[PDB]
Amino acid sequence: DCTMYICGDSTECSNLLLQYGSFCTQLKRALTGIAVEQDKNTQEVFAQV
Amino acid sequence: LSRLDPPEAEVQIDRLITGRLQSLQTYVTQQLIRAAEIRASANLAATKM
Amino acid sequence: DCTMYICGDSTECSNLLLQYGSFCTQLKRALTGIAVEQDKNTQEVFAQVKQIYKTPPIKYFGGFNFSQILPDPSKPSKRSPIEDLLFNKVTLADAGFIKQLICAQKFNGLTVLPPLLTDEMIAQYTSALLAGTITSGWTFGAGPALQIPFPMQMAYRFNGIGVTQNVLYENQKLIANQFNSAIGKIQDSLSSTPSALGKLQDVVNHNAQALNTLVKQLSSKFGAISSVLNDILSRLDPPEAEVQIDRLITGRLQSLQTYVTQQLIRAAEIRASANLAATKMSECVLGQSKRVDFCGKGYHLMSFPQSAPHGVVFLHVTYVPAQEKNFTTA
Amino acid sequence: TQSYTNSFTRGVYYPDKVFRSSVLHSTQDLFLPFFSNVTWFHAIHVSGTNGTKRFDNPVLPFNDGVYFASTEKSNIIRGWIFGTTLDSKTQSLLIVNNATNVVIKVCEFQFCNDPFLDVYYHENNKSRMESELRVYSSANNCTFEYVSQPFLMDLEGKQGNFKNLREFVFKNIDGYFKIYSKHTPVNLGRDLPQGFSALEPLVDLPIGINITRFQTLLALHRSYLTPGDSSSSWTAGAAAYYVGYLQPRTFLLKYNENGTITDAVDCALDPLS
Amino acid sequence: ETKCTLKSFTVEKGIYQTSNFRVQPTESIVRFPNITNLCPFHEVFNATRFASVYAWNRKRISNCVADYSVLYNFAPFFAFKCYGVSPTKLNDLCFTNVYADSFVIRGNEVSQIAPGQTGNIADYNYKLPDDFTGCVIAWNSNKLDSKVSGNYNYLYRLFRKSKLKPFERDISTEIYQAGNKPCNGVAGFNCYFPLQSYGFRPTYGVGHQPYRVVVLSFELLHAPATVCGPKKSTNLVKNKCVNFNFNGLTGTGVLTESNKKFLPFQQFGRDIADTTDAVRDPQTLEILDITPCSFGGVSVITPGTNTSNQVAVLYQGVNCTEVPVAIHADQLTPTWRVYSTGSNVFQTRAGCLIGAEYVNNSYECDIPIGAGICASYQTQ
Ligand SMILES: *[C@@H]1O[C@H](CO)[C@@H](O[C@@H]2O[C@H](CO)[C@@H](O)[C@H](O)[C@H]2NC(C)=O)[C@H](O)[C@H]1NC(C)=O
Ligand SMILES: *[C@@H]1O[C@H](CO)[C@@H](O[C@@H]2O[C@H](CO)[C@@H](O)[C@H](O)[C@H]2NC(C)=O)[C@H](O)[C@H]1NC(C)=O
Ligand SMILES: *[C@@H]1O[C@H](CO)[C@@H](O)[C@H](O)[C@H]1NC(C)=O
Ligand SMILES: *[C@@H]1O[C@H](CO)[C@@H](O)[C@H](O)[C@H]1NC(C)=O
Ligand SMILES: *[C@@H]1O[C@H](CO)[C@@H](O)[C@H](O)[C@H]1NC(C)=O
Ligand SMILES: *[C@@H]1O[C@H](CO)[C@@H](O)[C@H](O)[C@H]1NC(C)=O
Ligand SMILES: *[C@@H]1O[C@H](CO)[C@@H](O)[C@H](O)[C@H]1NC(C)=O
Ligand SMILES: *[C@@H]1O[C@H](CO)[C@@H](O)[C@H](O)[C@H]1NC(C)=O
Ligand SMILES: *[C@@H]1O[C@H](CO)[C@@H](O)[C@H](O)[C@H]1NC(C)=O
Ligand SMILES: *[C@@H]1O[C@H](CO)[C@@H](O)[C@H](O)[C@H]1NC(C)=O
Ligand SMILES: *[C@@H]1O[C@H](CO)[C@@H](O)[C@H](O)[C@H]1NC(C)=O
């Protein structure tokens, strides 16, 4: 999570970060895609029967 | 924040945020490549099975 | 294009951008390579054959019914009914034909080039492959095509998996009826579930979505006074506005760099998939494969290719046993 | 009559002057939360042909804008007083509308409180409120002046069935008082009907006043339709006058094909939202 | 140019993308709205009942459109010395208040009303603050303000205790208590009246001619602008890449009529891409549409430089009927225009190709252009 990492529990830092556009919405979709791919990998190797 | 006043605190926090964002992007960039290599290995394993 | 996207036709922005050096000759040598690679992929996949074959004017193959896959002359595009259903199923947003508004504002320095092989010559390649694999068997993948009647080819395809020819030559009618029923039902099976054409859909979606956000980053403060370059130029004096200009230009440059980096990895994955598809067509179609589960599920008999927007669709005709009996052995 | 009711889903206004066609744009701004508490506030001054002092019009604060709804006869709640202290240094806004023009003078007054309710104000027989206006009683200190044109002209449908509810939203961010309002007489007798309606901007002017104190001055020269009981502990009591409150939230809004707001959704009401 | 874009003297067979072209603007438009609510200055200036110098007549000025370009012809302006601020450039300054006043003075007292000045008129009547930033305009008034017997309509104060503070008036009909004797209104010896007559005669020429004079105060500080300039507008053009400044909306592109419907209060529309599409009030009120106009890229098709020198140009995504076959100076981005741009034009789904002619034959692709079209260097 961005907010916890970059601006730890400080409202002003989060407000300042909000001006940087969609540099975190992009940083979550990649990791979720990686997680889903990891879940599918072990399924396609074994679930052949 | 406690030691300073908002005007130059903005500059300092901007520097910190850009540095931390640069440090964070590299992590997902490397994770994507590692995931691609792992997926290639998984496909080879599935074919072998 | 850098100068258009980063700078809004402002002399000061261009002059400041010139100081950064070669962060654009580097950012164009990658996308051109990606485009050339994409153009080469389809040519390497489909254009396996040398000569364009034509189906015989008559159509009779001993009970086998190929009307659903062979080209249908009635429609102007000369595309098979299954190909037409596939084309209708996929919804395409931007094709790039003098578009000059879902996809009209992407001309903000961004352009979509058209593919080299128009999606009409691909139909000719597919038709040639179908004719060659129908009237000549697998012998046209090595030398000159040699004709052979379809029942004999099917008999040898059975012989290739340890079943003698008498089975086919005595159950021809039942086999033909089963094949006709299956090929009829495949169309309804495709039409029933919408997720069947998932993968291709995603290829259309993600890139488009990416393009969208690449424009949305234009209207971002990035820590500056405002996202309008002319506004900050007019309202604030020249001698120190270069700080705001540098902030905006570095933000936009980083945003563009991220998009290029993502495109590189996506292209690599697409290349891997295309190489797998080329191997699958070279093995399953122009011959018979003894590998397990590579060409369909079960023992493999034949394959048939069809084209789809930015993709290929294989139909595997396979052989699967049925009810069994116990026996005592020695 | 002090009483609470559920706000349902209402109080949405255009936040900017741009035009959008069939989009799902998201905004972060001051709003009225969905399904909140709206307080009735009632003045009950009528009984027979005798005064019987009411001690009505209690104190009411002003916390970063306010949402107001009414079902006036024609001009019963014409009086509005917005000011820091309403006594001195307040420069309180005195806005009045009685079906012809408005006064937007910005001056300090001790008050304009002089109801002078005639003993013959019984609405059934004698409502002689002709030229009965002792407004802006004296003054305290000012030099500013400003005028404008009328705002609320209730289009009477020649019947009481169309009990119109007028809605207004007031906020004073960096000056520029804004009076977004909607004239929808579609109601028929049900309080706060379910549905959506937008609000349009009318005026703006920087005054610099820290608007902390909010009140009204009714037209006591014609009084009726004032019930009362022992209502308490989160009940309903008729007031013809509602008060809500605003806070900074984030919403997602849907623009129609023509360009009119049709649906909106909160971003913190419910996990589904 | 192809040799220039990649640092070398030799180029091999292939297609290279050199640069891009963009149609330059031709005209600028500033479409400000109507200009009403003019400021009252003729009303102040046009009067024949001006007051006296000791009790001058004031004026308050507030939100109003002020144009200091109408008084010049209305009066002769024998004297037109305003404040040190640029008299020529007065239509570009915005203030929050304009407090002014007027009176009549004598020929010898033209400059006595200046900051830091002394004298009977400048000490006990009116003194000026040192930081006063207001203009002064005076003009002769002997033709009208003169009576053959006596123009006993104005007076002047001469006696007062001390020097008056700036921006103050000291109007009072008291009697000066001259000396130690307490003159309580007797107006006898050791006692005088602090007011005297200021009549005018026809014979009074140089040295005594009354001058009607007006000054106005400026107050420039950190506050919202109230009194501003005219903000003149211009005319409109259609179907021509031009700039615009609609109500402070900078931008450029071709302009056409607008479709769809706008809400009465909405001014400029948007889209999904967060860009401006339509705006309002070019002149009077209507809806009009903006669109980016033609730009694109250029590709150079050429064989090896050691084989030939002829080249072909592919303009990407432009209509052959609208392509710059003119490639005129100024309006067109590409500096080079010595190219033929004639007798060889082909329309393709990828753009417009100039420098080659279509052929009905069919061979293998040598240099891929696109959309099934390929070019090659051949012998006729
Ligand atoms: C099997 O082949 C026969 C002819 O050899 C096809 O019969 C007709 O095909 C057309 C093609 O669109 C249909 O419109 C007709 O309705 C068919 N005839 C009848 C009587 O129905 C038949 O369609 C082929 N099988 C399949 C599944 O297409
Ligand atoms: C014949 O084959 C069938 C299976 O097709 C056998 O049926 C199963 O036999 C096992 C042996 O223990 C039982 O546990 C199962 O319950 C049987 N299946 C069912 C559905 O009951 C059968 O045993 C084989 N032999 C004979 C003589 O029938
Ligand atoms: C009520 O007030 C009126 C007003 O003058 C007065 O005449 C009347 O007597 C009052 N009622 C009683 C019961 O005194
Ligand atoms: C209404 O007015 C009078 C007062 O003048 C009142 O006493 C009576 O109830 C009514 N009279 C008429 C004639 O309507
Ligand atoms: C703002 O509010 C405070 C009370 O919190 C009040 O004392 C003050 O007068 C207000 N500001 C102005 C400018 O009136
Ligand atoms: C929107 O416009 C269309 C055509 O312009 C019209 O038919 C429709 O009624 C409009 N919707 C409204 C006014 O709500
Ligand atoms: C005012 O203007 C009128 C006409 O413009 C003119 O006749 C008159 O003389 C002017 N007033 C003075 C004092 O000159
Ligand atoms: C604005 O000025 C123009 C000038 O011709 C004219 O239409 C009118 O006087 C004014 N009002 C409108 C609505 O145009
Ligand atoms: C270039 O062309 C010349 C002919 O002018 C030829 O002699 C030479 O071998 C060529 N070299 C290459 C590298 O193509
Ligand atoms: C492009 O040119 C052709 C040729 O006449 C014309 O028919 C067409 O309308 C033009 N389209 C545009 C968008 O300019
Ligand atoms: C070339 O082909 C076109 C149609 O594709 C035909 O109209 C023309 O006559 C042919 N011959 C030429 C252009 O010499």
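All residue numbers given for chain C refer to Swiss-Prot; the residues shown span 737-836, 849-1078 in order.
Per deposition record, electron microscopy, 3.6 Å.
Including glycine, each Cβ sits where the backbone N, Cα and C put it.
For the naturally occurring variant C:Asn856 to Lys, Swiss-Prot gives the following note: In strain: Omicron/BA.1. A sphere of 10 angstroms centred on the C-beta of C:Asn856 (variant position) encloses 16 other C-beta atoms. DSSP assigns C:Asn856 (variant position) to coil in the three-state reduction, outside any helix or strand.
For the natural variant C:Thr859 to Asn, the note given by Swiss-Prot reads: In strain: Lambda/C.37. Neighbour list (C:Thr859 (variant position), Cβ cut-off 8 Å, at least 6 residues apart, same chain): C:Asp737, C:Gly832.
Swiss-Prot lists C:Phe888 to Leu among its natural variants, and the accompanying note reads: In strain: Eta/B.1.525. Under the three-state DSSP scheme, C:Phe888 (variant position) falls in the helix class.
Where Swiss-Prot documents C:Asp950 to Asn as a natural variant, the accompanying text is: In strain: Delta/B.1.617.2, Mu/B.1.621. When other Cβ atoms within 10 Å of the Cβ of C:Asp950 (variant position) are tallied across all protein chains shown, the result is 11.
Here the residue is the original one, while Swiss-Prot reports the natural variant C:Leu981 to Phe with the comment In strain: Omicron/BA.1. C:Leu981 (variant position) falls within a helical segment according to DSSP.
The natural variant C:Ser982 to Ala is recorded by Swiss-Prot, whose note states: In strain: Alpha/B.1.1.7. Taking the Cβ of C:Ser982 (variant position) as centre and 10 Å as the limit, one finds 11 other Cβ atoms among all the protein chains shown.
Record note (Swiss-Prot) on the natural variant C:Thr1027 to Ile: In strain: Gamma/P.1. For the recorded site, C:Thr1027 (variant position), the DSSP three-state label reads helix.
C:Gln1071 (variant position) carries neither a helix nor a strand DSSP state and counts as coil. Listed in Swiss-Prot as a natural variant, C:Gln1071 to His is described as follows: In strain: Kappa/B.1.617.1.
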> When you measure from the Cβ of C:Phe888 (variant position), how many other Cβ atoms are you left with inside 10 Å?
Replying inline: 22
> By CA distance, which of the variant positions (C:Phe888, C:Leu981, C:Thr1027) lies nearest to C:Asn856 (variant position)?
Replying inline: C:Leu981
> So which of the variant positions C:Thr859, C:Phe888, C:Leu981, C:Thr1027, C:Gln1071 sit close to ligand 5, that is, with a CB under 6 Å from an atom of it?
Replying inline: none
> Cβ distance under 8 Å to C:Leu981 (variant position), same chain, sequence separation 6 or more: which residues?
Replying inline: C:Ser746, C:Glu748, C:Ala989
> Rounded to an integer, what is the Cα-Cα distance in Å between C:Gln1071 (variant position) and C:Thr1027 (variant position)?
Replying inline: 34
> Which residue, of the variant positions C:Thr1027, C:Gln1071, has its CB surrounded by the fewest other CB atoms within 10 A?
Replying inline: C:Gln1071
> C-alpha of C:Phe888 (variant position) to C-alpha of C:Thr1027 (variant position): distance in Å?
Replying inline: 17
> Suppose we call a site close when its Cβ is under 8 Å from a Cβ of chain E; which of the variant positions C:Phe888, C:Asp950, C:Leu981, C:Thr1027, C:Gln1071 are close?
Replying inline: none
